[PDB]
Each structure stands twice: as structure tokens, then as C-alpha cells.
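Enquirer: Sharing a structure here in C-alpha cells format.
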Amino acid sequence: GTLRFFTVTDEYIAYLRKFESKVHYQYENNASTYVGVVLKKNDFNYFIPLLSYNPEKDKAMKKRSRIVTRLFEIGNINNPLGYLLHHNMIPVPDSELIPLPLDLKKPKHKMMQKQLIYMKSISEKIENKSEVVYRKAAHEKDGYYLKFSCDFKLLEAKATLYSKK
């Protein structure tokens, strides 16, 4: 299975945000880019929101290396491209997943392409870190992970409810 870019329906996101405020806010062009599947655990497909790459932020993200993956450019490995926020990953039913088309003429999308090639090269780390975050927050109930992450199990209960509607 392959990593790709997606968006989620504004309706499904607004529904998850009823129960989990940690779920990334989005609407129309205040939209979130997600990457997946990072974790198939097991009927549920998990998608991580991606943030594009000042000294404030970059420093805060470095301190949260247990929960955030830093994206780099392949063939220019010291150039940071963005961040994967594992702690804010969500289960998304098949119906609410929207593939994201990229127009490579746009430099914005040209950089997204670069982020995906990097993510594909580190897919084992992405998959494993999502698993660590999932287990530490939902099964182990580890202090640091629980407080930063989405209530994964509650989201799973509400994801099946949405799709049985």
C-alpha cells in the first residue's frame, strides 16, 4: 500500500471536532492536507495532517520529536519541507476521503511532490511512529502522548457511527 495526499470532507471533520477539539480545523480554503494510510489499525485507515515549513515554531516542533516527524528534501537532506503531526492523526471512513490533485505548475504543489517522495522513502518510520503514538496514547495511557494526542478510540467509535448513518 502507498502513501498519498488527501483532504477530508468539511462535514466529517466538523463531526469529529464535536468530540475531539485536537482534530485540525478546516473549511473550504482554510483546508488541511492529510497523508495516508500511515496506520491500518485495523478496519480503520489513519491519516496524518501535514504542516508546511519561524524560529518559534521550528523549535517547538523539534522538542516534540516523539509526536512530530520532520520532512526533508531528498538530494538536499538539510532543507526542511514540513511536519507530520502523528498526535493529530485521525481515522477516516472511505467515503470522506478526497484524493488531492496537484498542479505541478504551482511551486506550492511542486514542494508537496518533494514532501511525498521523502515520506515514501521513510514510510517504515512513518508507519512505526504512528503505531508508537497510537499505543502510548490509547493502550499505555502514557502521560506525554495522552495529553498531546487525539482520543484515538473515541474517534474510531464515532467514525463507525458516521458511516453507519
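These residue numbers are counts, starting from 1, taken along the chain as shown.
Header lists the method as X-ray crystallography, 2.2 Å.
Here the Cβ of each residue, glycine as well, is placed from N, Cα and C on the backbone.
OK, Swiss-Prot features for this one:
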type    : residues                               : note
MUTAGEN : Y27 to A or C (Swiss-Prot position 38) : Loss of resistance of phage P0008, still has RNase activity
MUTAGEN : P49 to L (Swiss-Prot position 60)      : Loss of resistance of phage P0008, slightly decreased RNase activity
MUTAGEN : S52 to A (Swiss-Prot position 63)      : Loss of resistance of phage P0008, slightly decreased RNase activity
MUTAGEN : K57 to A (Swiss-Prot position 71)      : Loss of resistance of phage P0008, still has RNase activity
MUTAGEN : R64 to E (Swiss-Prot position 78)      : Loss of resistance of phage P0008, decreased RNase activity
MUTAGEN : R66 to E (Swiss-Prot position 80)      : Wild-type; retains resistance to phage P0008, still has RNase activity
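Could you place the listed features in the three-dimensional structure?
Expert: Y27 (mutagenesis position) falls within a strand segment according to DSSP.
Counting Cβ atoms from all protein chains shown, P49 (mutagenesis position) has 20 others lying within 10 Å of its own Cβ. Annotation note: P49 (mutagenesis position) sits in a strand segment as assigned by DSSP.
In the structure as shown, the Cβ atom of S52 (mutagenesis position) sits within 10 Å of 13 other Cβ atoms.
Cβ neighbour count for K57 (mutagenesis position) (all protein chains, 10 Å cutoff from its Cβ): 11. In the three-state DSSP scheme, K57 (mutagenesis position) is classed as helix.
DSSP classifies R64 (mutagenesis position) as coil under the three-state reduction. Counting only same-chain residues six or more apart in sequence, the Cβ atoms lying under 8 angstroms from the Cβ of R64 (mutagenesis position) belong to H87, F148.
Annotation for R66 (mutagenesis position): same-chain Cβ neighbours under 8 Å, separated by at least 6 residues, are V132, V133, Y144, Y145.
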Enquirer: Roughly how many Å separate the Cα of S52 (mutagenesis position) from that of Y27 (mutagenesis position), to the nearest whole number?
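Expert: The separation of the Cα atoms works out to 18 Å.
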Enquirer: Can you give me the Cα-Cα distance between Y27 (mutagenesis position) and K57 (mutagenesis position) in Å, rounded to a whole number?
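Expert: The separation of the Cα atoms works out to 23 Å.
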Enquirer: Please work out the number of neighbouring Cβ atoms within 10 Å of the Cβ of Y27 (mutagenesis position), leaving out its own Cβ.
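Expert: Excluding its own Cβ, the number within 10 Å is 10.
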